[PDB]
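Below: the structure, in structure tokens.
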Amino acid sequence: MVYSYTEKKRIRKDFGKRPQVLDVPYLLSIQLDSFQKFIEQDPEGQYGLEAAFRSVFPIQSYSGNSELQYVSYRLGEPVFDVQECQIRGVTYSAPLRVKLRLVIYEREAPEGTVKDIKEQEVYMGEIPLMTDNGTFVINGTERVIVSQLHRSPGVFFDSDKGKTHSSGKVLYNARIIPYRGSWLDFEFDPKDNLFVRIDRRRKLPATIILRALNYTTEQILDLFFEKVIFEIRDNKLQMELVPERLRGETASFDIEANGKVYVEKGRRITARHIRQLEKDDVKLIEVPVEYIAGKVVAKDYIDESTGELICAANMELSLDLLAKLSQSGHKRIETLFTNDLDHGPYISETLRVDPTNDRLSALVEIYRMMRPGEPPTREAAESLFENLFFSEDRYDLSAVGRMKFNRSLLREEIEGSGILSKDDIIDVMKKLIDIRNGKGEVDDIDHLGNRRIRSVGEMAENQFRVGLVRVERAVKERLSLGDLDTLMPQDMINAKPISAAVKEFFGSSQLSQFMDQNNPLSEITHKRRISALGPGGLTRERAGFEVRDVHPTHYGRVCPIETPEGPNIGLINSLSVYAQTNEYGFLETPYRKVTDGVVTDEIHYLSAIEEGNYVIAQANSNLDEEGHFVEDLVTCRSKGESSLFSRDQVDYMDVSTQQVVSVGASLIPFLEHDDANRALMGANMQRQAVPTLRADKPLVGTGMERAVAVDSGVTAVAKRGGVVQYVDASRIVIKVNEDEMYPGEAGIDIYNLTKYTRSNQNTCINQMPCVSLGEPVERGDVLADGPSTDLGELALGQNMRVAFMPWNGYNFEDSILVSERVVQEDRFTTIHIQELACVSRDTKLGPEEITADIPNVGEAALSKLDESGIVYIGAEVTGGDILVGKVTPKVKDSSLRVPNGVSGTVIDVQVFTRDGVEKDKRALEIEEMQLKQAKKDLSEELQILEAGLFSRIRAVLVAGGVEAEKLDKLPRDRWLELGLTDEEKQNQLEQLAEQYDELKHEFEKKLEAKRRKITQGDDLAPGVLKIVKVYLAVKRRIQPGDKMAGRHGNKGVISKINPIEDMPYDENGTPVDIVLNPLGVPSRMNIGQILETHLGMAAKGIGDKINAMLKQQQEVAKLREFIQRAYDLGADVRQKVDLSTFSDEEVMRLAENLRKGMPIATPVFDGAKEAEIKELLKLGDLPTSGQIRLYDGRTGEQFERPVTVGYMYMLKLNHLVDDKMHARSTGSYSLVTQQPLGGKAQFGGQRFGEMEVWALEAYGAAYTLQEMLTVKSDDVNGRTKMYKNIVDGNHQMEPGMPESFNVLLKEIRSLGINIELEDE
Amino acid sequence: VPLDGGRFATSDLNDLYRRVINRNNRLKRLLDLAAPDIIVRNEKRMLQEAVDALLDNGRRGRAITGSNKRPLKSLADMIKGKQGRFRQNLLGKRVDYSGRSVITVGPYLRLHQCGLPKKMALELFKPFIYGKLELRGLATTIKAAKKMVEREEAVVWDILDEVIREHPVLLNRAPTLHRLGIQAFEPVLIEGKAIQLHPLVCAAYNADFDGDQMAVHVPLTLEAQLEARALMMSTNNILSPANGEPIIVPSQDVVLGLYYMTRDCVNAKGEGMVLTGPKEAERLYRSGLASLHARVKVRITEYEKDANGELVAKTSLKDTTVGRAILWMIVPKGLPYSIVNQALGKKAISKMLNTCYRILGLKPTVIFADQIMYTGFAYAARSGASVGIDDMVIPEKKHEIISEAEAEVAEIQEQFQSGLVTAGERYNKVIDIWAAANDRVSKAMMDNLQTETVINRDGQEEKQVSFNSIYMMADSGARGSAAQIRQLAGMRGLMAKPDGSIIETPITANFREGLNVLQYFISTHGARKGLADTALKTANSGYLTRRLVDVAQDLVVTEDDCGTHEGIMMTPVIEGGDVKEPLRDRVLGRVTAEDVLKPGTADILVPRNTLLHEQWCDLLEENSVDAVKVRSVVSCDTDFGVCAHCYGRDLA
DNA sequence: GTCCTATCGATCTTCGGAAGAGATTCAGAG
DNA sequence: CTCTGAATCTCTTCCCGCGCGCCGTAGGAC
Ligand SMILES: [Zn+2]
């Protein structure tokens, strides 16, 4: 085992047992790998913009006799990178350029073109791009598009009991759902009549489709029914008997011949009867005419002489009909098999309901019912029918849709065309009829084998296709009417439809979620989020328990714990840890390939449908280190059912115990001991924690942090191995070792760490370094810790020392008692960065100005303002201070005053100004500062690179004519022709000299371009001239009313900041920080937080022993002696660490990083048992009970009986009180109705709902109601007269009449209604 | 209205009127120019459809829109609807002089007080402060008074402390299903920003303090203040209007303290001595010479009010515990000692409090409740009843009970392996055997929990009730009933599929032990089913409430006696064999319909129109009366109202 | 560029609501 | 031949607050 340098600082003790055979994959690959499939061109045009184009192009005008065809598309590089684009507020996108080849053919000649015009990649639109963190920048705002989950295209069969007519019976209905086209549903009437409908239109007979498919009633009957034959030879009407057709049914009539009678009238038929009959050659048998009368014929049979219909398809025969038709010369009669249980007449029943006759009749009826108000026509009914289900423009089964369809039809082949075929619909109907006969099973709609996941690279593709369809619609007409001679492909198309479509999708779609950048965990769990909502899906208000409830196939693919409880439980899901999306779009999960009696180290991915065909061993099964199941019989799940199976019968095994959970639940320790409700609450709350100021580490984790913090994209990660050369908390420069250095490149890699920057939740996301100058790093190591991360491990909150006890009721049932020490240590203080903008527009009366010469203001408020009229950076401000000196023409004192309540430090001011208007002085100063910084950055880059390059040149010049005097004589730049033989060293020198010249020119051009960009007058788009941005930093501490929470679903607002004296202290004098309530533990069944607390105590105890051994100058050999014992303790744990190889330098470093408690890992379902917790407590001098006796600080008495004390990891949730406390006396009033405004950002009052009115009426309070609904809110005249009296001290109201009511009257008086007040 | 920049916000009605005006002007222009009949007919149809879109947009074939398929709101749309005027601005309207904040529990408050932040008090009582600044003469007018208030001058805080002296504030939590969700409180200034709420009141609001926001409204006029103090004050709402049940039922933490204080142990420090009075007993505890659960003889004195209503003092020696003798110093001077001579729990205490309201009255009852809360909190803090993994006990026989029970299922499987049983019978035998095993496991676990305590009384071991933390939490009724401790220490038991089928293989583990992956996945079914049930039923409940209020809003008690003599006969509910509720519950608080007869013949017992209060209910239960006809609101013959005699007792 | 008129006056607006209530048709029904 | 059945049509309805946060006339003629 080898430990990486980032890992080789805190060797977290692990209590796992199973060896993790497959490491957790990249957690954001769900996004990128999808968008990667989108932007990349592919000769297999499918899955990309090339697929979208081929689905549209080539496009031709039939009247025009000329086409234009797509050639290729090349994507221009983004104009602005992520940082600049976010700062300025533009979108991060790329320009799309498409080669269109306009070919003009010639009339009276073959398609030999007169001329073809290939446009050089004409501009087509701007498509947004996915940043490497997996997010899109649309308007500076950073967005994440959730992957959607919906029903896969194909055919689905469903039936219900009670929901339809309640009469015991179930109605079977089949649906055909194309990927893009019209729905087609077949259904059975309660009287077994089969009908069809399109897009849930009116019911139409099913057979009409076959009439549309040009099938005669004879053809249909032959397709669907079986033939039973009667002959008029050797006897009157003998029957061809098929003995298997008679089984179970009572033989209700005589059948006897050839000696022995098989079955007489009135008896059933069994197998031995069938065998006797088969021996009897029952090809012809005697039946009475009555049995022959009940049949229905299969074919038309006309009078051969007169040529008139004597029998027709589906015509029911009778004795006289039989005699007549046989006399006419049709001696071989064929009838339909119509066994009630087996061969129902459903198609014939539809025939009886059919009012149509033939293909013309079918088309007429289809046209009339499809388009009321539209007259049918032979040439147009085809234009409707073919477009319905056979034309590519309005029908296309996707590849996955066709695969699922063929699977549903048990076809041998899955590669089929997207358009339906006659045999396809015939097979669908046949399966439907078989299901009606009961020879099949209905599918499950909410089964993961029927619902597939659409991601960004598919929804964006569909939106692009919609845009291209609109563009084709326009340009087909343009080419039909265009002269085709002066036209060029740029004239044919305009970007506007495509640009608008993609822009709307990426800006305001239902799935273009605004990112909740509260912390790295929120980012990851939002990027891997799965939604059943959105277009083409269901809605939060029209879904029932069926789709919400969990499913036996969710195992290994969807987290059953992390769902947003509330309005949309079960509709928004989080993808499991190991799950990945199949090629077709389904979710597949890896299972260990179990071979015979051994569990191999071979991972095969199984989908939701394949999993039923196997038997899967649970991941908790033990193996004998040879791969064999130690248990003779092992519990396994086969078809949703789970039960025991014998060894060497199982076929697969889950790859890890964490395969069932998601990252949010994976981070929670002791998840096995928590009731699922509290697990859900903890998982939901963990992503709401605000990044504290000094987040350090969790004492008890699950080891998932080492991945969640790395893959979040918020921590600076070493791209290549090397040695650190310089760090200044802003830029970490690494000397990447030559083993991975490009021969011509710099060989030195910068890392410009991001400092305090506002997040989507108004939090700071600065990254701080953790490596030291000269420290070696390897590729993938975390260099700089981001927010909520420290030393490469995710750390949302702080580990507080908590005790479980009632304390005078200040922890009453949700409340939390917090010692003053934790607020003295700045345990929970956090920075909030608010952004306030002061805009200025070129109004109709003249252009506005920003100036310190504002009218009607004294120098008191101007003290913070500068000579230009903007606050000096670093000035501390409070609510009401002027931050911007704007003036409006014709003058008015419109200026940005700080919003009430908030107060903090102004740390940034960016002023974006539209040019033409002169720039204010401070804008000039800020621009000059930016330009100086950019020039300094570029110059430092070039000069450090020049130093490295010149040093390399001198190193090359060491061998090959080294001359120290001639080398240090001249400046290093005049080394063009230094003394060196006619070898390849001079060639390397010339190569590096050309490289240096290229670096010179690149430095020059980049500097000039950057200067032009910064000096550019920023585009203030809608009639606006200048905007000034201000950023305020508020260092919010923790106060009563703030909300804290554990990881085990325990939450509550802190009720008192108890001073240090009043807190309980143990016999060592150490006071506890937080006093929790015990009664909440047994009620909500979240016992996990208890055990963790106990373990946490031991986790600190080890540290308490190390710190002393560090405080006391122990010799390292002894120190190591202790630490190794703390690591080798436990069962046969998976992790094994030998501290000997640490050379005592890494030992001392680890101790310096361990003296604050040894971090411990407790995997989700492979966690530490109580025995190991007791053993670890025994290693320290701590009590093995877990409970200690405490002393009340106020009275010095000892609490009766010991109490539980430990270190619980607590998180400050983002629901602090100062964002929610509000009160209104008098202020803004709404216009249409004079009721007060509503909200916090507006000075509004609380809404007095109808329930409150009912409650007031429940008491006898009438004056209270009258005041509350007339004076306080509605009566404009009254609420002033009340104001005067209250100031005057009269306390009397004049109610009048609520103005809103009068408005209602006008709304009714605006109609043809005369409603008015009355006197008497 | 304009928006940011030189543009005006789109108005729905304006566009409909514009369409109508344009179409009508076109029709007028044509009719002036004599357009052909076809054209004028088409214009008239378009005008009619435009008027249709203006009036009730949506009743047309398709609503018109000027955006991404967002139909325009019409006049009829604005009139009705959940966002319409009726339910948006008339029935419920936003009110000035109100605010909201996150609440927190202040145990020091009296029953009739609540703490509010100084900032919120200043921002709600602003005009009242002005009303003093002029009256004090400290400010010239409003112009200087507002400035001084902004200056937050230290004198302004004195003005606030004078204004807020006796001015009630209304507190209501959203939602407010019943009238007890809105109450008046006398405010007290608090430094912080959270609203200090009383513990005993939090039950009425259903207020968990896990970040729960709550709103305050300031009654301004004189009549509003008086109405708040007389009808909505906390101390005026001690009985629930839905049934004769107090709403000040002792909280979860307080009852734990009382249960811990009054419990008795076999052998304890300070046992068996004689105490001259309750006060001395307290001293002993605070000097540390005696244990709270020690058994002792203290001289008790109690007062009993005669039939006329004057207290009679009686003093005696009583065998009791030190905790009970200490608590007796709080119980008012009208109750028997037998109420406190027992280990009190959330049930046993409640009737106690109720008995006070039955005897002493409202004013003694409220102070007694406050003292009970104080004592409970203090002695629960002294208890330190922590909870730990050591307290969850797994009975040792459990492994055997499983090892046998599964084997029995094997036998039921063996029959299925031999064809000796049907498919369904195997299922319904296995599930029943598992249920019996679960019952055995639960009984063994409970027996072990209570038996885990055995103590030596000067010689030989003797068992007693268990001081186990979980056991005291469950037995006191605070939290964690038997179904909780059974899942925490017995076995989780059977589960159900989303289709409701009983799982053949129960969750044989308990949360103290680890649940495996499959067991947790099985539990997720029931967890999500319950969560979805809550999220879906929270809407139907509210809709039913709205229907009820809008069907019954008219009825008011508007007359004393209607004079009728009919009614409805009340009998105990006897169904499924034994009775499910007594006669007293039905008939208490109503008036008799006719003269109540003695059990037998020709002898009456109660007058024909007498209210059957508690004493007469006891008198009836003394006799063998099962059917009693009493007047009912349905039968009362009062026009456009309901007579008072039919409705009877006001339950609050 | 400004400012205009008009609003699928050559499409297909979504199929993942349930129910509950009338209102409106039809159907043997004499 | 309609009457007095069902059956098949359309319309109405769906808890309370509270916060974020974006997003918000269009194409065509002088
Ligand atoms: Zn009455």
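Per Swiss-Prot, chain A residues shown: 1-890, 913-1342, in order.
Cβ atoms are placed via backbone N, Cα and C, with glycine included.
Cβ neighbour count for A:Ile561 (mutagenesis position) (all protein chains, 10 Å cutoff from its Cβ): 28. A:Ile561 (mutagenesis position) falls outside any helix or strand according to DSSP and counts as coil. Swiss-Prot lists A:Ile561 to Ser among its mutagenesis entries, and the accompanying note reads: Resistant to antibiotics salinamide A and B.
Secondary structure at A:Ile569 (mutagenesis position), as computed by DSSP, is coil. A mutagenesis experiment is reported in Swiss-Prot for this position, A:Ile569 to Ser, and the note states: Resistant to antibiotics salinamide A and B.
Taking the Cβ of A:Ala665 (mutagenesis position) as centre and 10 Å as the limit, one finds 29 other Cβ atoms among all the protein chains shown. Among the mutagenesis entries in Swiss-Prot is A:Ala665 to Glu, noted as: Resistant to antibiotics salinamide A and B.
Here Swiss-Prot notes a mutagenesis experiment, A:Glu813 to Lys, with the remark: Disrupts the enzyme's active center. There are 22 other CB atoms within 10 A of the CB of A:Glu813 (mutagenesis position), with all protein chains counted.
When secondary structure is read from DSSP and collapsed to three states, A:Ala665 (mutagenesis position) falls in the helix class. Taking the C-alpha positions, the distance from A:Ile561 (mutagenesis position) to A:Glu813 (mutagenesis position) comes to 25 Å.
Of the recorded residues, A:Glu813 (mutagenesis position) and A:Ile569 (mutagenesis position) place their C-alpha atoms 26 Å from one another.
Proximity to chain B (CB-CB distance below 8 Å) holds for A:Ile561, A:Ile569 among the mutagenesis positions A:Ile561, A:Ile569, A:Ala665. Recorded residues A:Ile569 (mutagenesis position) and A:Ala665 (mutagenesis position) have their alpha carbons 16 Å apart, per Cα-Cα distance. Over all protein chains present, the Cβ of A:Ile569 (mutagenesis position) has 20 other Cβ atoms lying within 10 Å.
In the three-state DSSP scheme, A:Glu813 (mutagenesis position) falls into the coil class.
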